[PDB]
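Presented below is the structure to which this report refers.
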Protein chains: 4
Amino acid sequence: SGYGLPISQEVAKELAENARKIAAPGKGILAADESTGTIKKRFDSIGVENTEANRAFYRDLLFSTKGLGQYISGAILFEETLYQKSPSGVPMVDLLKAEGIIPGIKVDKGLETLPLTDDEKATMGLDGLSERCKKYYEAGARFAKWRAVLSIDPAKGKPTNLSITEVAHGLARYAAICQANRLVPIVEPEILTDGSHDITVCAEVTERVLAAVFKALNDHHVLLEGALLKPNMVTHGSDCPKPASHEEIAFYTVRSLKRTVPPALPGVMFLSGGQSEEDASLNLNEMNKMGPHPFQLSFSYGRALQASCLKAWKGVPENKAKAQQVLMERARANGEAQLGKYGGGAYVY
Amino acid sequence: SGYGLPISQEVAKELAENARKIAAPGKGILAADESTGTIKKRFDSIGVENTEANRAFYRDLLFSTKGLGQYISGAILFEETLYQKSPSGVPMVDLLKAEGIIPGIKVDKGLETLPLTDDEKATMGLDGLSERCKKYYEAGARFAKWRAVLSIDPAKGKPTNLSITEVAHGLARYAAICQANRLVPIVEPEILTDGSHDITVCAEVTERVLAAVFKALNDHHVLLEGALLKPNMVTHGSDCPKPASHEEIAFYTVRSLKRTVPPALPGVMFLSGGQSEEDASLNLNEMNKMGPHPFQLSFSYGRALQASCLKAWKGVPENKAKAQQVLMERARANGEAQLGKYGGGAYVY
Amino acid sequence: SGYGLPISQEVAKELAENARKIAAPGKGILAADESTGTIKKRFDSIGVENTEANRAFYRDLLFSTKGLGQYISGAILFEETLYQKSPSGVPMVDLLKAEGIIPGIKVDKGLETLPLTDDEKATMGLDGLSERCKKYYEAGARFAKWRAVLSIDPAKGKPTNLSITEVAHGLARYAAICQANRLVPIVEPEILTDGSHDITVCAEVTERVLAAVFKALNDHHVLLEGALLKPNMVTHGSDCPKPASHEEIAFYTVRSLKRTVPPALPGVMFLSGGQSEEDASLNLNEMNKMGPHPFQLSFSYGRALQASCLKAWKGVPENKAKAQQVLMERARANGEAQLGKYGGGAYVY
Amino acid sequence: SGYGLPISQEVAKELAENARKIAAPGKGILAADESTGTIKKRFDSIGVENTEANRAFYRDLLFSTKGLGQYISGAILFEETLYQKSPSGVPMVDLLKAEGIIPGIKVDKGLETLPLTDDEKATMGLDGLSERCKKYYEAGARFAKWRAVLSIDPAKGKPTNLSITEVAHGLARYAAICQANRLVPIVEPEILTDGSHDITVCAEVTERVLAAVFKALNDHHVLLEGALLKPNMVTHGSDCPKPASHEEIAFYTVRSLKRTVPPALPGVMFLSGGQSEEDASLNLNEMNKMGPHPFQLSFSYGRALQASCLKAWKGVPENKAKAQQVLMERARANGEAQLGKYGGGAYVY
């Protein structure tokens, strides 16, 4: 024998049905799972102290936005927020439920340097993960997220084989543990934009990484029908003076995905990765002008959904409505982009 | 650096364009590449001596069939036939060209037992392969074929890891060598039907094998846009009293493919693998009732296109027309099956 | 570039020097790192309640044995014991230090089923491991232990590839994290004796497992000069009526080790794995009659050093001296076995 | 099941016994297997036309040297020479037999560029290899040789993963095929000296390569007891102005071997790889001052045994005796080096 045991057909159905709900046409994911230190930076950029009350106010501001569920299929939460009430006393998950937004939970415990690498990172969090998933499920979460990070540095041979091997192994273990506890896993192997590398370099690295990842998912008996991928778009490096055209970014991103991702996977929800809000929309829109695709190409945006929102709010409570208006504008833009119908706002082998 | 060098864009285009021509809608591949010993068996079943003249007569009978190119995009040849003339003196490739059928060439040198395995097989042929490809290209071939074989035997742990590793490695080396010489490679990892295993067993093994294969193709820098897959359908074992329903076979075959095959690959051309001519048609037709698919699902049939043809001919020259009529009937059936429009003739996770 | 960064030469020296001290001629390891639930079983077999005071009494009984350091180079502790005082108020580590015994610490967090395997186990504990190692170092530990488990079951294809891959990956990550914090890692891939398999089966599986392990240690930049291996001996399965001869067990164990273990590794310290105290001694002694070996072959025994000791004590405080006498007898026997000079007590390719 | 079938104990014994005979103390291998084009270069450097008669004369000159068998355990032959007679009519193998020198045969078919690599090389020759081995055995050969080549180029990421994977896979297939036909395989993964890299770079690459190789040998069921390794010494790159000290070269070479090579392997017979005759002797001698080692460290020298010999001969028949005298001087030097008793002639983690 020696093969994977049969998955529960009941569990499998739930995962697959929720995965397709998350990857719904014209919709995508709001990534609001900033940890305490990551949100601190976000708040720093608008001069807001990182208190629990400010975070509760901001998350409530996001999830209590009227009609958000029209463009947002799911919202990724940090554990704090999952068990949190709005300043008015309403549980955050109840806000999501009211809009029909599926709650999701970030489950990794962050990054740690792989010994004897040049600051290359392993993602931690497998310990107790299965037990956390059960609790999170009971709390209302139906999908999870785990962020792995890789860097490009040709001079230093980054990403190294150890980097790729570790990322792949961790993602697969996490994915399988999640599905065992009825959570759709979002597989996020983010290749950072750091550097002055070309888009064609990014494409090569993305292909290698995704190939290793999906081989590992297979080896660990991960149900692709009940999972989602959250990859970087394929772009120039962030130190490049010329940002690639939306056409280029679209071409190479789709190419990289079609070269490595089996089509049983229901959806690819891109991270925005430092891109401006408008690039993130226009780049996604361009990809979906190239449709129909074997899987849904959509978004799982944090910064590219919140940047203007945060700056409209400024920590000022009265600016809540305005901020919410801004969020809707960007949710609509990316929903429309998902369908390749975004108007814009203010073959190479 | 350390990544694959850029492929020639000119070569890449040719491979991709010819691959899509081979995987043309409503069309498929005639596998007439029986080696001297394999054709001997075919002829044995109708009582025909395996002389060069009988083989020349039979191949001419196949390729000189009027209107064959309507349903047959390409024909796989054995080396003999590639450099052969019909009994009337016409080169075999000229017959193919007249129907617009692309010539293809079997390039493997057959099977050899992996030491210290239970009769598990490596495919030989890499030595001189590159040089053979050039000659074959000049002779008019535009695609190639390489058959690897795996067996299922739960009691003996077949296919073993060594088996899968060898198959994958050989296919990838071959594929890359072919593309370097402007030949579209057909990747054929055939999982034999031998045994009394269930269809779900076949599905598991097929997934494992294809996952390993496509990881290897990636590692060897194989252009999927310019390649084709020739896999077994997913079926019960040949010693099973109950042949699975066409619905089942269709479901599990597509599932297995969508779980492992990146969609940049233009086409999957199934081997018939012992199936009756009618099952081979009906099974393919059923898959294409489930369309649209991320890649073309079609055929690369030897026995399932020739069985009745051979028996109509019987070695009798006067039965040539009748035999050709039979071939057309089956080519039409499978072409129609490719489009899911075959009428018939005489979710589980 | 892309290779591992240079290890600290200062750290490397410490690891290597302590590893060789642990693998000292005529000496071995006392494994007293039974977790709370594992020690409970031990105490259950002699009718002793598992209170903190009984555990403190028993561990003090072990480590306060006069002259123990003559045969025991190191003692593996459970975290509790590392920060524990004897009933007389003496820190456990101070007892070890007085005999010149190096303290070691079990650092894994136990076992968890790999999803969709037949109860095959991953070892958990990487999360926070690096931080724990620092504390443990400060507490006086100079080596660590991490137990992985594999099972043989030919019918079920155990150990599966996922099992081996997980075990290897976890051991390597742990090893590298330990060395980064100046702890010699003991690599323990235990193949359980469960089953009625032959010794030749055990040998094959042991080889496969160790080959995968040491490839992984290499991939993760683990310094073999500063590590130790704690493997099963190669034996018949525990359900076999005939326990193999000491000669056989010796032959196949050494063979398996020499076929897979690079000789830069200073020592192999065997787990006793259910063997009687006398078999564990006689089997080790037989191996060292076959010397000189490329590495030290010695012991890291829990049950095979404590079985009689526990039964002499019976929870009765007055039996302390007698119990300590028994421990010395077995420590002497195994030390003498290490040198192939044990008298006994009460080529196949 | 799924593991390798049991090897023939009779075959295994022969391989192991002949391997130990080849790796005999105070002895090593004369590599005289220069192909037609490689010998041409050798002859070019002394102004000799590459006729069959000159080659027959030179090989006879080598193998007819009186007392050669005192220092030479085996001689590697090119196929031509294996079936060749000396100018006096004596079969070359009969010359070897008279000195008790074991005949060995080069069985690879040379190198071919891996597609889409920067001129990285696969070794060809598996096709028909098994059949060739049988003939060669009958002709008197009892061991074989297969040369794989890797290059170091940090800027280009050489050796790439594809390079290492291909080398390892080819060596393992070859090794297993050889043992199946009763030939001891010499595993030669030569890392070329090309470049200005440091010795520590060479050491890292050598370790990675050997780790991959020996994992592959294990996966293919290669009997290490009946095989030999022919690796590069660990040195600075050939474009380095400072040739490393003999002490350094000795340290890092042994270190690299002990870190990767299981001790069941009977012998490591170094290639000379461009080193002067005297360096090749002094470097080997230095390693064996560091003994005793887990395996025999010896030589399999071509250029470092023949350089002066060729220049003494100059194509002049009368210089035969002188040339033979020179060969003995160098055979004695390297034999003495094998034992660490060469007088000379005219821990870092």
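Residue numbering in chain B adheres to Swiss-Prot, whereby the residues present occupy positions 2-347, 361-363 in order.
Placed from the backbone N, Cα and C atoms, the Cβ positions cover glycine too.
Copied over from Swiss-Prot:
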ACT_SITE  B:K231  active site, schiff-base intermediate with dihydroxyacetone phosphate
BINDING   B:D34, B:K146, B:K231, B:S273, B:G274, B:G303, B:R304  dihydroxyacetone phosphate binding site
BINDING   B:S36, B:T39, B:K107, B:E189  D-glyceraldehyde 3-phosphate binding site
BINDING   B:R43, B:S273, B:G274, B:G275, B:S301, B:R304  beta-D-fructose 1,6-bisphosphate binding site
MUTAGEN   B:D34 to A  Abolishes enzymatic activity. Reduces ACT1 binding. Slightly reduces MIC2 binding
MUTAGEN   B:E35 to A  Reduces enzymatic activity. Enhances MIC2 binding
MUTAGEN   B:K42 to A  Does not affect enzymatic activity. Reduces ACT1 binding. Reduces MIC2 binding. Abolishes enzymatic activity and reduces MIC2 binding; when associated with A-43
MUTAGEN   B:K42 to E  Does not affect enzymatic activity. Reduces MIC2 binding. Reduces enzymatic activity, ACT1 binding and MIC2 binding; when associated with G-43
MUTAGEN   B:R43 to A  Does not affect enzymatic activity. Reduces ACT1 binding. Reduces MIC2 binding. Abolishes enzymatic activity and reduces MIC2 binding; when associated with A-42
MUTAGEN   B:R43 to G  Reduces enzymatic activity, ACT1 binding and MIC2 binding; when associated with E-42
MUTAGEN   B:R43 to D  Abolishes enzymatic activity. Reduces MIC2 binding
MUTAGEN   B:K107 to A  Abolishes enzymatic activity. Reduces MIC2 binding
MUTAGEN   B:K146 to A  Abolishes enzymatic activity. Reduces MIC2 binding
MUTAGEN   B:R148 to A  Abolishes enzymatic activity. Reduces ACT1 binding. Reduces MIC2 binding
MUTAGEN   B:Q307 to G  Does not affect enzymatic activity. Does not affect MIC2 binding
C-beta crowding around B:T39 (D-glyceraldehyde 3-phosphate binding site), within 10 angstroms: 13
Candidate with the highest Cβ count within 10 Å, taken from the recorded positions B:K42, B:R43, B:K107, B:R148, B:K231: B:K107
Nearest-integer angstrom distance between the alpha carbons (Cα) of B:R148 (mutagenesis position) and B:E189 (D-glyceraldehyde 3-phosphate binding site): 5
Neighbour tally for B:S273 (dihydroxyacetone phosphate binding site), based on other Cβ positions within 10 Å of its Cβ: 25
Binding residues B:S36, B:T39, B:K107, B:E189 (D-glyceraldehyde 3-phosphate) - maximum C-alpha distance in whole Å: 17
Euclidean distance between Cα atoms of B:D34 (mutagenesis position) and B:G303 (dihydroxyacetone phosphate binding site), Å: 8
Chain-internal residues near B:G274 (dihydroxyacetone phosphate binding site), provided their CB is under 8 angstroms and they sit 6+ positions away: B:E191, B:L193, B:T194, B:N233, B:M234, B:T236
B:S301 (beta-D-fructose 1,6-bisphosphate binding site) and B:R43 (mutagenesis position), Cα-Cα, nearest whole angstrom: 17
Dihydroxyacetone phosphate site shell beyond B:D34, B:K146, B:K231, B:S273, B:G274, B:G303, B:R304, criterion: Cβ within 8 Å of Cβ centroid: B:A32, B:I77, B:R148, B:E189, B:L272, B:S301, B:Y302
Site with most surrounding Cβ atoms, counting all protein chains shown within 10 Å, from the recorded positions B:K146, B:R304: B:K146
Direct Cα-Cα distance, rounded to whole Å, spanning the 13 residues left out between B:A347 and B:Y361: 31
For the D-glyceraldehyde 3-phosphate site built from B:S36, B:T39, B:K107, B:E189, further residues of that chain with CB within 8 A of the site's CB center: B:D34, B:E35, B:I77, B:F79, B:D109, B:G111, B:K146, B:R148
Subset of binding-site residues (B:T39, B:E189, B:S273) lying within 10 A of B:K146 (mutagenesis position), CA to CA, in sequence order: B:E189
Count of other CB atoms lying within 10 Å of the CB belonging to B:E35 (mutagenesis position): 24
